[PDB]
Amino acid sequence: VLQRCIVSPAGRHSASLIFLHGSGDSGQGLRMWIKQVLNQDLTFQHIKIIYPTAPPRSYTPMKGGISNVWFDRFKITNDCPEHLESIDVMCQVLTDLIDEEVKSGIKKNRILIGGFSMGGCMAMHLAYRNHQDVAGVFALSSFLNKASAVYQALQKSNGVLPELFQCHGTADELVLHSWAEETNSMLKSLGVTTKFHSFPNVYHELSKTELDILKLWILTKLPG
Ligand SMILES: *C(=O)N1CCCC[C@@H]1c1ccccc1
C-alpha cells in the first residue's frame, strides 16, 4: 500500500487534494519543500491534502537504478513514446487511493489531482483517461509525450472534462518550456479548458508566486 503524508483541513473535511511529488522525492519531501517555499505549511479550511509516495522502482534514465518515480521513461524528451505499461500499473494503484477517499465520504467532484514534474503527468493520465469527474487537474513543470494515451482518450471523449491549471518556468532545462506548451496546446485543441502560467526567471522548481496562485485556483474549484 502507498505510504503518504496527510495534511488535515483546519475544520470539517469536505474536499481532498491529491498532490503528487516529482522524480526521486517522497510525499513528506514535497510537503516540506512546499513548506520551505511558502515559509509555512500549505493548509486549507475544508480540504485535506494527501501527499502519497511513489514506491521505489527501476528508472531507465538512471540506468535501471532504484528511485521513487511514479512511472518509467525511456529518455528525457517528449519525442519518444511514453512507457504506458508502467503508467497503467500506477493508474490502478492511484485509483485505489481515489476510491478510499470516495469511501470516506468525499464525492469525486470534490477531489482535485495534481503534481510536480512526473506527478503532473501522472495526474493528467488519471484525470483524462479514468477519472473525468474530478474537480480539476494541475501540473507544475510537467509534459506529455507525443502520441500520449491521454490524447487518444480525449479524442474519443464527449463530456465535460476537468479543467487544467498548468504552470511552467521559462528557463527550465529539465522539462523544456516548449514541451509543456505543446502539451497545453494539445489539451486545449482536444476540448480541455486550461489556464497556462509561464514564469520568466523560474527553472525546474516551485516558486512562492506559483503556489500562491495555485492555492487561489484550488479554492475556486473546491469552494467551502
Ligand atoms: C520530473 O519528475 N521529471 C522526471 C521525468 C522527466 C521530467 C523531469 C526531469 C527531467 C530531467 C531530470 C530530472 C527530472
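The residue numbers of chain A are those assigned by Swiss-Prot, with the residues present covering 8-231 sequentially.
Per the header of the entry, the method used was X-ray crystallography, 2.0 Å.
Here the Cβ of each residue, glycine as well, is placed from N, Cα and C on the backbone.
Per Swiss-Prot, the features are as follows:
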ACT_SITE  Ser124  active site, charge relay system
MUTAGEN   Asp179 to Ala  Abolished palmitoyl thioesterase activity; when associated with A-211
ACT_SITE  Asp179  active site, charge relay system
MUTAGEN   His211 to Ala  Abolished palmitoyl thioesterase activity; when associated with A-179
ACT_SITE  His211  active site, charge relay system
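This view paints the features noted in Swiss-Prot onto the structure.
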residue	record	DSSP class
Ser124	active site, charge relay system	coil
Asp179	mutagenesis position	coil
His211	mutagenesis position	coil
